[PDB]
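What follows is a single structure, written as structure tokens, with notes after it.
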Amino acid sequence: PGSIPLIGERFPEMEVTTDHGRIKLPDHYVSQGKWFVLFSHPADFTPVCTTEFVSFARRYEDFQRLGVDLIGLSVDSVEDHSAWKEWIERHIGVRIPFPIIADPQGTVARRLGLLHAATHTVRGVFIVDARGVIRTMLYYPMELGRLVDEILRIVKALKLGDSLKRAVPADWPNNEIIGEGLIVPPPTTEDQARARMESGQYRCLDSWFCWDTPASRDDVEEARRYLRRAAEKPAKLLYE
Amino acid sequence: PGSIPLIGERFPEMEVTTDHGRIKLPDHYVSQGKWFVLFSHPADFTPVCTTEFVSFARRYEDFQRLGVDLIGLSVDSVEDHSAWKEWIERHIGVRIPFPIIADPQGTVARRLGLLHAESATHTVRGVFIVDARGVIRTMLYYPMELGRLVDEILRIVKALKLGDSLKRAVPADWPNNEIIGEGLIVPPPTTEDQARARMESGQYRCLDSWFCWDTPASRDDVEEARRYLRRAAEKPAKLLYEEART
């Protein structure tokens, strides 16, 4: 078994080497008011991780638009990183624009509790907000490439719940009960739950299930763009 | 921080009370050569969790077809569980077939490292994916306020099943990957002659010694996977809010 940071806790304060330079976390991003997704890997020159980088690369401006920086992590040198970035541009055509924390020894992997033993593990994703608090954590195994578009869905939807003070429901914007409807936090008191029904200002299925549709059309369609893209069988392969 | 199990550990041997009775973990599901997915929940009669149950239900056949059982967990009584299921049958119109582990106080949940509190049970939102040798293969910790994408869980188990069955790894976004589309990856070589021999066979399409692949997944396999994602993607025709004054 093993220890890790927890959702809702503030990202582990740390100073790190990336192949764009030394920076601090979560500070580098908090200062700028940007969110970041942090995503980890066992070693460079791994094919699954290669496809993941290429997939993150393609959706780079997508993340920028949201107010969301990317940062990878593997337990090799910065030199290993650079050579691998070169290999991908040269052999695949795609330039990787995001930084990559370099963590030989696995000190950062260990610090963050991706390492506990074998490196071997370590396909973790952290989504940190701009108060620098952890919001979501995915652990996909090494043998299973991530679905990068769902990552986009999760940040978009978190941002949107934060801004409007709404919870968000299974599969949103295509939820089968309420569609692109967001959910109103349940009422902690009984005089709140009561006056929430007789108000008639939300659409309720009971005191504790009320929702509206305050998300604009462009937040909704962006979110669906993300999924359709995931669903789409791709036009041209990049191998040929 | 908190302690949790690890990908590639055995699921903790334990016995849980559910609304379907006592069931034993992971043995019960290992006993039938069955994968299982376990998803946790802070309390009964909560909105997001309700929409995840419904979602999960509506996909039960997809799961049953894959060889994958479902089991939920929330910190409330078997009374509430069952009462919450009646509510969803009476108000949404959907019968939740699967069991829900009863765990008020929340010991079963602490035992899994799904809460690290205190009293405040806001945190209890994980999904374990456990295979048929009873071993954890994947774990997702969404937050309370953000419902999951169930078609993505379907994708994972599909991908994992195929990987093991074909001895392949699975690319980013599979079956709709940018570089290799539906292709699956050949486990990178360990030694020097392994790298040379493989190029001197052309049995795989290959960018460099450590990036070879083939397309071994049968159309069937690939089409159902794609169907998971389309379903995800499509704006729904009928909403169950409306098809429910009936």
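Please read every residue number as a count from 1 along the shown chain.
Looks like X-ray crystallography, 2.5 Å, at least that's what the header says.
Here the Cβ of each residue, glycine as well, is placed from N, Cα and C on the backbone.
According to Swiss-Prot, the active site, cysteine sulfenic acid (-SOH) intermediate annotation covers B:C49, on the basis of experimental evidence. B:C49 (mutagenesis position) falls within a helix when secondary structure is assigned with DSSP. Every protein chain shown contributes to the tally, and the Cβ of B:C49 (mutagenesis position) ends up with 24 other Cβ atoms within 10 Å.
Positions annotated as substrate binding site by Swiss-Prot, on the basis of experimental evidence: B:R125. The number of other CB atoms found within 10 A of the CB of B:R125 (substrate binding site), across every protein chain shown, is 26. Under the three-state DSSP scheme, B:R125 (substrate binding site) falls in the coil class.
For the published mutagenesis B:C49 to S (Swiss-Prot position 50), Swiss-Prot gives the following note: Abolishes enzyme activity.
Secondary structure at B:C206 (mutagenesis position), as computed by DSSP, is strand. In Swiss-Prot, a mutagenesis experiment is listed as B:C206 to S (Swiss-Prot position 207), annotated with the note Reduces enzyme activity.
Mapped onto three states, the DSSP output places B:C212 (mutagenesis position) in strand. For B:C212 to S (Swiss-Prot position 213), Swiss-Prot lists a mutagenesis experiment annotated as follows: Abolishes enzyme activity.
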Listed recorded positions B:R125, B:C206, B:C212, filtered to Cα within 10 Å of B:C49 (mutagenesis position): B:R125
Which of B:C206, B:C212, the listed mutagenesis positions, has fewest other Cβ atoms within 10 Å: B:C206
Integer Cα-Cα distance in angstrom, B:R125 (substrate binding site) to B:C212 (mutagenesis position): 37
